[PDB]
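K.L.:
Structure incoming, see below.
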Amino acid sequence: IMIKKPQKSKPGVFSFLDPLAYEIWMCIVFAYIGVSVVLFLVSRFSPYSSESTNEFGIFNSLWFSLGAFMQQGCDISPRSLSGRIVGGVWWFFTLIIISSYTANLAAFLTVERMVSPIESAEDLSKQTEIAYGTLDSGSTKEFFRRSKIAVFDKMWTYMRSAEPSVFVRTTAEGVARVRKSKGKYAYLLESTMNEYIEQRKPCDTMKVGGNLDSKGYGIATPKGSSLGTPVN
Amino acid sequence: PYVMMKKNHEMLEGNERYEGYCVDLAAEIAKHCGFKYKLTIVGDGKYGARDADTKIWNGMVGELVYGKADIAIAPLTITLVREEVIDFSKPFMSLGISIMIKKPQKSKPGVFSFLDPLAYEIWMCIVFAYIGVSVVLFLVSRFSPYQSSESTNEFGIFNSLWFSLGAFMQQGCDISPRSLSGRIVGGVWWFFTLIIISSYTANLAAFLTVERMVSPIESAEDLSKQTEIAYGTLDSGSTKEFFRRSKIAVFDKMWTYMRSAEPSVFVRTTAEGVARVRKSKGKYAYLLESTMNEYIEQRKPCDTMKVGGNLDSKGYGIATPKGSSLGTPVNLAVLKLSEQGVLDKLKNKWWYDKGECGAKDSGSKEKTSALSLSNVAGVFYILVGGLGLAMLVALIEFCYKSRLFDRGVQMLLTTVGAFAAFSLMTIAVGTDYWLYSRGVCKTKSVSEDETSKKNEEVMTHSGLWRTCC
Amino acid sequence: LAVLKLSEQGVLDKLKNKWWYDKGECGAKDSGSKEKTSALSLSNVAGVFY
Amino acid sequence: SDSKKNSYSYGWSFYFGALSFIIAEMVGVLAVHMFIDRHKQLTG
Amino acid sequence: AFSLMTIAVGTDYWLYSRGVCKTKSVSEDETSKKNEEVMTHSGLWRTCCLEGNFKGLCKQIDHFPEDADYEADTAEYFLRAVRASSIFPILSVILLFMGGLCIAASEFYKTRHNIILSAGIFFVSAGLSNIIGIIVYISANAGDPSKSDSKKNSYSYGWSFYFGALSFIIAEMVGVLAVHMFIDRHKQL
Ligand SMILES: NS(=O)(=O)c1cc2c(cc1Cl)N[C@H]([C@H]1C[C@H]3C=C[C@@H]1C3)NS2(=O)=O
Ligand SMILES: NS(=O)(=O)c1cc2c(cc1Cl)N[C@H]([C@H]1C[C@H]3C=C[C@@H]1C3)NS2(=O)=O
Ligand SMILES: N[C@@H](CCC(=O)O)C(=O)O
Ligand SMILES: N[C@@H](CCC(=O)O)C(=O)O
């Protein structure tokens, strides 16, 4: 089975910023600014010296809130009751978001490196998304026709009743249909032909599954030719 | 899948125009009984039923009875009134009356989906444990040291809430207990919050992205409970005759609604019934054969979902006229195909190979995507609400400074609470309305006497001591 | 004809589920499959509370 | 099923036991403040 | 800050996506399909479609679409209805207007000693109403995204969304400076 190789995804330089979305990282910075000023506004409020009872200035408030988010913590801790409320909820904000980061970053490290949407010929039979075709007047077309294996008979039934026709004139036209179908088409061809196409550029074809059967290429003579036995 | 037109049917003539499960089965019946057959569609298009007060069978059964046709290999369900007029073979396929509903869109996780990885009873116990540890830490520290000698340690009731909340949220707190058995309170609570948070953060990304099907109606009992979603069945069918002659109380509630429905819920064909399900935006339900229902579901656009299970078991049978001579070899033929797995093979071939949709072929949907702001928005909502609440309390507190319970007043407060705490506890141990659940009811005390089965397991206001219906 | 009359009235279904399940002696009496993602139970973390 | 086979739902008796917990810890907190007050009066 | 927020609410360049264009005016027509969904500079209230003949001309979006085959639940109805009447952005407009009026009132009327605080309260609260305006806007647009789940649409944000974001940041800093003025007036007192 030859299919279009799935696009090789590139991990970005900032791939660590991927588990949360761009709108989330923007709103976290918006939440970081918004909490710090409110903590500043409550703490450096009217006193009734008493104004300087707190150490939570606006530069100190930004530093405490960054310490809370990064889970490291800071020395200053809010002492007034309304100052504790804003410090408490921002802690509750941090616990959910940072854990959602670490759990998704676990998920982005436990990604299965899947390159096979479809696999060996049973999975080809069980799907309708990707069409599969063969070269006309060829042994591969002949093999699926006179077949008794249950999966192969199912594959031949779909190839007969397919619109548009999956059958191709040559292997090169069969390869070209695979490349321009952006991974929605599969083409069934020989293992050594699949090897040579995969080696050559643009190397966008990937051999998938295993050999369905074993066959051979042999030197052919007409029956009753005198040269048949010396060639053999 | 029983009878259908080929892609090239307009050119083709005779038997090749029709193909399908029953068509190939008609080929297998003809070979084993050695006859020649002609495939004809009945002109009316019905499945066969008695007419109302005319006593004429209309459709397929009427085609058999009035001498028009020699055999009916078709989806004809074996029923009592059909058996009386004409013979049936042994059933070639088994089925059930089943419910069809529009496939609901996958529900998004809610606003409060963050508190989902722990259950409701756990979060309540955490809050109760949070209140508990803070009070104990207050009692241990401020307890008559042997003036401000009491006030040397900084653990008041309001600070002890802050230290415990700091320990739970995994944030460093300014204060530390600085006392044996104060440090024991802190250390055990540290071990508490280590395990509880680790259980919380173990799978939080999975819960915030899981998509759950709502499943409005499970089976016929839930279907009867509301008139919001209408339901109907095919006209002149075994399903209509089944609900008509039904004496089961749930099915009795069905047939009353079937007759007294405006506009008429009955559809002349299944294809109109499926089209009515799709275009009614989930306000219509369709009661149909399970074999047809599984076939409609397995093919695209796959916007229909079968719910629950078969209401009853019945069977499709090849039908012959009463007393005919062809039928007894057809009885022989159906038995032979069942033993030779041909009936096994034909059903497995037609349904499974012609699966042409996403739902049947690869039902599983796998994705490992980034979180989006719709997934986590309640925490942003609570934070902005917490910020607004904090400014409000500070403005109120500024009013209080701009403008103390006495000991006798405080003594009044603890006596009201002590009377309340004793009264509420003794009621709770005494009364028996702790839990509402389906439970062992009391038509008879045991559940084993002549199929009691708790008499349909009614809702039961269970108690700590004993259960009560 | 009588087998059909019993089946259509739900009698054969009522006889069937009664004899197997109700006279059966197993404690579970039914089974179901959990979702791959489900919330924790209090019994699963009761040791921490103790 | 997903909490629906029995649909276990707690009642006012269960909630009153939860309310009995909240009142009992508060009157415990109220009592200790009285004893701290008494020891403070005894010291002075 | 009052200028930037009022511009952002009024203009229609919030979001860039393949959206409903004017080939279907109210989206009830036959076979038209919005010319296969051409690029639309969608706004908070408007859906004007660019790269087309009807460039800059549109009809208001209805935030509760029919024929989308849904039944609104409590959570679904609440998020749509807030975004439909867009109260959280326009509250950020009105609160920032009230605080800016108090700033003008603060320079005259000496010895009041609380008005400069109140404008600082309005300025920080206008910012908080702005953030919940943004979060409602993003979470609503996640509903009915595209053929892919919030990916094929590629809903890039226009300068109007960035101005309301910039409106938030400067309103907070002015809210910080109002508190610094209020503290400094108490130290003089
Ligand atoms: N699975 S199915 O519905 O396709 C199906 C249904 C049935 C099958 C075989 C299959 Cl494969 N055989 C039985 C047959 C065995 C004996 C009892 C009834 C007939 C004779 N009929 S059935 O119960 O109607
Ligand atoms: N509940 S069950 O599956 O044991 C069951 C199975 C069957 C029942 C009745 C019950 Cl209760 N009756 C049907 C009957 C209805 C008509 C079709 C087949 C016979 C005549 N046979 S069945 O399909 O074999
Ligand atoms: N080996 C094959 C190649 C062509 C094909 O696969 O159809 C043949 O000679 O027929
Ligand atoms: N196949 C069914 C169709 C009618 C129905 O479902 O009631 C029959 O002929 O009995």
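Don't overthink the numbers, they just go from 1 along the chain as shown.
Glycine too: its Cβ is placed from the backbone N, Cα and C atoms.
Heads up, here are the entries from Swiss-Prot:
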type	residues	note
BINDING	B:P75, B:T77, B:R82, B:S238, B:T239, B:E289	L-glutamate binding site
MUTAGEN	B:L80 to Y (Swiss-Prot position 504)	Promotes dimerization. Strongly reduced desensitization
VARIANT	B:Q170 to R (Swiss-Prot position 607)	In RNA edited version
K.L.:
How many angstrom lie between the most widely spaced Cα atoms of the L-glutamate binders B:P75, B:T77, B:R82, B:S238, B:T239, B:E289?
P.N.:
17
K.L.:
Which residues, in sequence order, are found in the same chain with Cβ within 8 Å of the centroid defined by the Cβ atoms of B:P75, B:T77, B:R82, B:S238, B:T239, B:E289 at the L-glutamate site, excluding those residues themselves?
P.N.:
B:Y47, B:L76, B:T79, B:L95, B:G237, B:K314, B:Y316
K.L.:
Taking the Cα atoms as reference points, how far is B:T239 (L-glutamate binding site) from B:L80 (mutagenesis position) in Å?
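P.N.:
Cα-Cα distance, B:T239 (L-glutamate binding site) to B:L80 (mutagenesis position): 13 Å.
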K.L.:
Cβ-Cβ under 8 Å from B:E289 (L-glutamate binding site), same chain, 6 or more residues apart: which ones?
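P.N.:
In sequence order, B:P75, B:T77, B:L95, B:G96, B:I97, B:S98, B:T239 meet the Cβ cut-off.
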K.L.:
Rounded to the nearest Å, what's the C-alpha distance separating B:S238 (L-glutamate binding site) and B:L80 (mutagenesis position)? Just drop the number here, would you?
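P.N.:
One finds 10 Å between the Cα atoms of these residues.
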K.L.:
Using a 10 Å radius around each Cβ and counting other Cβ atoms from all shown chains, which of the recorded positions B:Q170, B:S238 yields the largest count?
P.N.:
B:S238
K.L.:
If the criterion is a C-beta within less than 6 angstroms of any ligand 4 atom, which of the recorded positions B:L80, B:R82, B:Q170 pass it? List them in sequence order.
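P.N.:
What lies within reach of ligand 4, judged by Cβ under 6 Å, is none of the recorded positions.
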K.L.:
What three-state secondary structure does DSSP assign to B:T77 (L-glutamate binding site)?
P.N.:
strand
K.L.:
Can you name the recorded positions among B:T77, B:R82, B:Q170, B:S238, B:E289 whose Cβ is less than 8 Å from some Cβ in chain A?
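P.N.:
It is B:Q170, listed by sequence.
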K.L.:
Return the binding-site residues from the list B:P75, B:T77, B:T239, B:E289 for which some CB of chain C is under 8 Å from the residue's own CB; sequence order; 'none' if the set is empty.
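P.N.:
In terms of proximity to chain C, the binding-site residues that count are none, since no Cβ is under 8 Å.
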K.L.:
Any idea what the Cα distance is from B:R82 (L-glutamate binding site) over to B:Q170 (variant position), rounded to a whole Å?
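P.N.:
It is 74 Å, counting Cα to Cα.
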K.L.:
Could you round the CA separation between B:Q170 (variant position) and B:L80 (mutagenesis position) to a whole angstrom and send it over?
P.N.:
72
